[PDB]
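Here is the structure we will look at, set down as structure tokens.
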Amino acid sequence: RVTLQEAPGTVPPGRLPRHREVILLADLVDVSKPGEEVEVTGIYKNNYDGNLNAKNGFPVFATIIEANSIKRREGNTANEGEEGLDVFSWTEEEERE
Amino acid sequence: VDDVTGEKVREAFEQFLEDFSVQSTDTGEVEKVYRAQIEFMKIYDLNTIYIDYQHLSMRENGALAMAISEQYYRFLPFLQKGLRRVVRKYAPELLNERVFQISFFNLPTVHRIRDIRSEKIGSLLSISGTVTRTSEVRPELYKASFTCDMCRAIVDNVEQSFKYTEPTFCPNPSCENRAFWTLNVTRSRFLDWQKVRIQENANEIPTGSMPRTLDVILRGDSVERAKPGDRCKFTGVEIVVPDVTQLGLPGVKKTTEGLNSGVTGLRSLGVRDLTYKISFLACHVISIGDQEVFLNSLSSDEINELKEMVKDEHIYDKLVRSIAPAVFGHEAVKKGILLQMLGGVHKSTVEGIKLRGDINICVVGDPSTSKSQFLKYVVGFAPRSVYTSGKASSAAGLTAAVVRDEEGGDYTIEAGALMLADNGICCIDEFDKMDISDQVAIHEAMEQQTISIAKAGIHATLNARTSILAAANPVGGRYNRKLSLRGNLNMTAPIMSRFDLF
Amino acid sequence: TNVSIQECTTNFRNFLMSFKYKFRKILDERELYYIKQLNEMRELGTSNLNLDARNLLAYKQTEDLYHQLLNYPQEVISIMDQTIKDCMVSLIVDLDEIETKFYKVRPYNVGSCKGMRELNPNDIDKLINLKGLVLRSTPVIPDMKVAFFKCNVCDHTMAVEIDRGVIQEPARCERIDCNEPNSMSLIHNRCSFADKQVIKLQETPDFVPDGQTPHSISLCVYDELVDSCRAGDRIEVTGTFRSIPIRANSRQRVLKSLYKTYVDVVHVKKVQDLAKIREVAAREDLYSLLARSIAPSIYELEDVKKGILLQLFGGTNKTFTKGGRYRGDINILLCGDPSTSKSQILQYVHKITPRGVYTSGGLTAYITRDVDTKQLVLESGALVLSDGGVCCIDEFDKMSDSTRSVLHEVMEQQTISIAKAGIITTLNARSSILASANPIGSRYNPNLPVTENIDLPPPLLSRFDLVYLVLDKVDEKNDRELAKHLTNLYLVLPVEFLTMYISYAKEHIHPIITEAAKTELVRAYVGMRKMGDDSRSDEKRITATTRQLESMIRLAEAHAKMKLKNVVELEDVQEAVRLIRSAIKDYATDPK
Amino acid sequence: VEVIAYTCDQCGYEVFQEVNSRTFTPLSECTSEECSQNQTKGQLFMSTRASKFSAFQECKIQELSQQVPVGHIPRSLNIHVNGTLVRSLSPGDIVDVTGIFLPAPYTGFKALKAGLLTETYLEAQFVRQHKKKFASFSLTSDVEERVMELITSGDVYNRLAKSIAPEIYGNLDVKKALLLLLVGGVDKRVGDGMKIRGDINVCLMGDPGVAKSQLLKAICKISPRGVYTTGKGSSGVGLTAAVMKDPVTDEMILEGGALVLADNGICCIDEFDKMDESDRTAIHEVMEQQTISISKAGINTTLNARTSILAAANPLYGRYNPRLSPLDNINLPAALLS
DNA sequence: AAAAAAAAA
Ligand SMILES: Nc1ncnc2c1ncn2[C@@H]1O[C@H](COP(=O)(O)OP(=O)(O)OP(=O)(O)O)[C@@H](O)[C@H]1O
Ligand SMILES: Nc1ncnc2c1ncn2[C@@H]1O[C@H](COP(=O)(O)OP(=O)(O)O)[C@@H](O)[C@H]1O
Ligand SMILES: Nc1ncnc2c1ncn2[C@@H]1O[C@H](COP(=O)(O)OP(=O)(O)O)[C@@H](O)[C@H]1O
Ligand SMILES: [Mg+2]
Ligand SMILES: [Zn+2]
Ligand SMILES: [Zn+2]
Ligand SMILES: [Zn+2]
């Protein structure tokens, strides 16, 4: 599990970022690295919490994101030529070419 | 027990909802403003309704308006029932069963924070202050559905309170709810929730005393509507919140002087004392501080004035004359400012190379020849513009800076004037006395339209798409006609090439 | 006890209807207060009584009630309030305004003021008087008075009274038709509450002779006493003493052997004139007297006093839409060797002016971490606090470097913005600046120009409205005059009248300039332009700037603001031009 | 509390309870006969008027520097005082208390540890204040004949100067100046309220090895109001009071801007060129009996500073020079010097 | 409470 903030390039200027929690199951372990901007496709879910209810005094629930796909987006902002989780991967026909 | 008073106020409420029948203008014989509002909710799938207090005021005088305003919490469900009744009388398909919300606005008066007193609990009120902090938009349980585990019966529509409440009985005769219930997440209905903090303005507060603080809770469509630092007016109902920690919970459990108004003697409290604190609930927030898309905003003046301006023959000759009428002379400076404000096209190559599409202008002159007036006018006219001095007192300076708490895990950046001026005009004054860090960051921010930093384990590339306008003073005070721009100014040669006009 | 219930009420009622302060007058040895005050209440509609103990002490039957009040405060006060509730109706013989209002007393001067350094446990539940300084207040604390329950099964509600905070919960709904025991649920937001507030108080510093530390005593107030005191207030209070056990561990029923002490109070005290204005306003030489009234001890220095008084009067402010607002503030700087008593004038103007902050060489808003409570609060600076007044700055030379730019922001725009911790906003200042500076070295050498000696940026000096120089040079006559004057002091002045006159000038009076003065202004501008060049093509310094123009217009308008006029005259513009050019004539360096 | 009483809600006798331990527990049901009946009659409540109280105060005592064996840190000892002996002792004096040495349970900390270890304290019975008494020059016959002897002694100031510090030789001018300082100048205001301060501000200049520090120690010892400070070394001496974050509750008791006994005190400083900007600004605030008005958290409890200033320092070269003398001065701003 | 690393003046 990992903490996900907002990208400074998309936050409104002079404001504060928002944090969420991301859960990585098997085959997704150590794919992400600290300091690396990423894009995660996942499922949004909610669960109960006690201390969170105690501090706010209202029936509030915590939210987490379980990852289903991860795409690195560090440096290479050009993301229109082709689609996919990775743009540096080749098929057999591309190797033949 | 039938609370007939609630039924009576609900009947009057639905009556003036259905047949208000006010007239706005001469051509507006009968408007039926709330019927038109319901039509709007039909055609756009909205859920909230807005009611003016003044329009409510003259209906039955104080027999209805005061009856609703004073005991707002007492009669809220009756108003909800009446609204649901009229909506399902006039638009059943709108219900496809949904949380209707009502927001009252245009109250006669607004109260200060220091005038908040306990006798107004449950009464409609309006307050104002400076918002200083917000919170994340967390989901909130509103109507829970439960399953009796040993018999798998369904008990739903369980209204909640300031604690997470489970049912108390199982309708199945053979079962007697000895076991507890399992919450059905996919059957429950959640609602938005955000808590903001407000304090007294600098105007009201006397002497050197500390400001008074209050906590406001938003709900529904009014989330993220009060950004920090903005002075806003809130409309809602006074409430009181106890300490849930003393209350029974599944989880485990100035101030040291005590003397709080503790209350004890209940079943669930045991030997614990219950305290209370004042909090405000809000329902209405306001703040007091493509060419075809534009053509879609159609009006008689929109067509006529724009067509006349387009079809004229001496627009330009007039246009420059209309910029900064206060200043005297300086025609070319006005034309240059107009050209800057129009701006240039922005294009990108096929391989991802960006081309700068902005105009940068510098103004040089001897002291007191009305150079700051243009800066002030363009700040007051051009949207999303920021006025800034050349020497900045903050650590952000011009571009950005990194700040971290002492032994604190913040490692966050703070935005400089160039960062705030995104998609706008930055107006720096007194360009001469900039320092080396800014003096070398600017000619990267200008040409490449981006700012990059890598310090103490955090790296980022911030967007700084700005159109800069600057002013300066020649070395020695007065411009020496004998020499040239390079001789008089102390700016570096690469900076001069950055600018487009002088 | 069961003694004061019967006869004390009748005795104090008799002396309520039969009191006269002539008894106190005779006791002093140099009139029916209660009935006339009750009639004043009847014609006013308020609910409030004041009651002094010494007048209560002057009567022989009442001093027994005095002693019984000392022993048993609560019962005596309650029966007194009931007696007054009856007395209103007994005296009116509209009965409708009485049944809505209550009645309370505010006794005072029961005994001598006692300090926190001498409070024996023998004085528990007795009336004492305290003087002190308020340290901190607290937000209003709701207090339970009436409970609101509901039988959730049958949706039936009942109201339950409480006593001593402890509430006896009903174990079953009163409706025997359902009669279920566990169907009763409390409703938090449909009850009734009272507003309790806790005040922290510190002893006055006069009780500590040997450099010890002061002590703090907690206070409690109710209803009308809420928010009656703020931070730094010096008050005197009258109330009873109290003790309370400490819960210690909130999980158990164990109690500490020591009781916390706090005081519950019922009393607090702190520590058509326009006709007179126009009589003064019609005097011909009011200008000189008004200028010389501000500084009674300062010898000579008439022109600077006139300038300071005029800038205290202030100019006009306008915010026309198509052009924007124009500055109405006047800023003055004082320079000279540290032998002029120039700080005394700063203190004079600070205390004379209605609003103003006196600081030294942080001054603006900054986000702060609250000390006692772990929260974040935005706090405004000294400059913001002087909106509409005069901000006094001392030791202007040692201004550091980061704050100076802030001033460069606050004079040319009069609006300071802050962007920290996610908070972006703009704040209004609209303040006047009056500062003093010292030259570098033991003396200010006349040969060197002003810029080097003061060590200030040329633009910051340039953007001031005026500047004054003082040069104390050794001569026989002036030294003799100062010696005589100071020795005579060592061996015609108005009152706060000045303050209310200034307020009236500020906010009732909005004078304007006339067409006639425009010609004189243009002629003066040309005249100071014509001096700026001579018979040589050397291109002499341009001394006639538009800053001079704004200076004369503002000064002339402020002169018309004085004397309660509505349109300017020539005398205003001659006074303004003479005042500015006197300072300019002393601005020359060693050449020329 | 000594005896705690409960009112019984008109149910006859009011039940009493007695506790000597530091932890107390209340009652729930009472032995009233109608309350002892098979159903309750009123809940018992504690009555403050009927119960008996006693004044309580606690202190701690430190070992003297003489009695500590070498290489050791002095220890402490708590002490409890009850009754009429309350407020019979003040911080900063040498006393010899007689009392009872008693144990105190460790269960108050509630750690379930220290199965046999317990804390101990002393209970006061009788105290001799000892030390000395200033007596506020209370008039008495003996000192009256003493001042008669002084009057018969004739000229006195030279003798007093000779009698201050015989250990240091000569230097009669500085001793005469100190004597004139000890009395004070003209004070108590003038007409119209103009401020005049009776304290004299004198500074001593000299190279190291002149025993100006020794004379300063002598004048501080002989003057009851003397206080010695210096640049840092101790932080709670300048710009802050001694009650910062002191109480166990961390109540943050504070006056704001204040110095050490600045009212009618004799501030003595060695190495007057050493202190940082904070203490120098403090002196610039105390100039000419000016009140201290430094605020941090909305406090404005200004301390009325009226003190004489004693400053001893040297030029940073440590010696005098034949060249221009203001170049040496004090290496301090001339405004303070004037 | 005390040691040690980092960015800005
Ligand atoms: N005139 C003197 N008579 C007697 N002792 C003297 C004299 N001058 C100096 N001393 C000796 O000097 C010592 C104390 O002087 P000290 O060095 O503290 O003076 P200082 O000028 O304040 O210097 P520093 O700042 O270096 O401490 C003592 O041992 C004292 O005996
Ligand atoms: N219409 C105008 N024509 C010429 N000068 C003007 C006009 N309006 C204002 N001014 C003057 O121009 C000045 C603008 O400031 P600026 O040009 O930046 O000089 P400085 O650098 O000395 O502040 C103002 O002080 C004002 O007196
Ligand atoms: N003309 C005068 N009349 C009365 N007192 C004076 C005069 N000139 C100087 N003084 C005295 O000399 C002192 C001058 O100090 P000042 O120059 O105000 O200090 P600062 O360096 O704070 O400006 C004053 O305290 C004042 O008592
Ligand atoms: Mg020494
Ligand atoms: Zn079941
Ligand atoms: Zn029922
Ligand atoms: Zn009983």
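We're sticking with Swiss-Prot numbering for chain C, so the shown stretch reads 183-212, 223-285, 292-469, 504-593, 600-729, 741-841, in order.
Cβ from N, Cα, C; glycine included.
Residues or ranges marked as ATP binding site in Swiss-Prot (evidence: sequence analysis): C:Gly568, C:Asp569, C:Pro570, C:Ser571, C:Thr572, C:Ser573, C:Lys574, C:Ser575. Among the mutagenesis entries in Swiss-Prot is C:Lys574 to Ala, noted as: Loss of MCM2-7 complex helicase activity.
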Counting every protein chain shown, other Cβ atoms within 10 Å of the Cβ of C:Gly568 (ATP binding site) number 18
Within 10 A of the CB of C:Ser573 (ATP binding site), the number of other CB atoms across every chain shown is 16
Under a three-state DSSP reduction, the secondary structure at C:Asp569 (ATP binding site) is coil
Same-chain shell around ATP excluding C:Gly568, C:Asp569, C:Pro570, C:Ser571, C:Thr572, C:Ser573, C:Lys574, C:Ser575, C-beta within 8 angstroms of the CB centroid, reads C:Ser674, C:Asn676, C:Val708, C:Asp710
Applying a CB distance under 8 A toward chain D to the recorded positions C:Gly568, C:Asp569, C:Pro570, C:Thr572, C:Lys574, C:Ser575 yields C:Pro570
Ordered by sequence, the long-range same-chain Cβ contacts of C:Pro570 (ATP binding site) under 8 Å (at least 6 apart) are C:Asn676
Recorded positions C:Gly568, C:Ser571, C:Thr572, C:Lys574: those with Cβ under 6 Å from an atom of ligand 3 are C:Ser571, C:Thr572, C:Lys574
C:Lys574 (mutagenesis position), DSSP three-state class -> helix
Note: among binding-site residues C:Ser571, C:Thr572, C:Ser575, least Cβ-dense neighbourhood at 10 Å is C:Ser571
Long-range Cβ list for C:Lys574 (mutagenesis position), cut-off under 8 Å, min separation 6+ in sequence, same chain only, gives C:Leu566, C:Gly568, C:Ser674, C:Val708
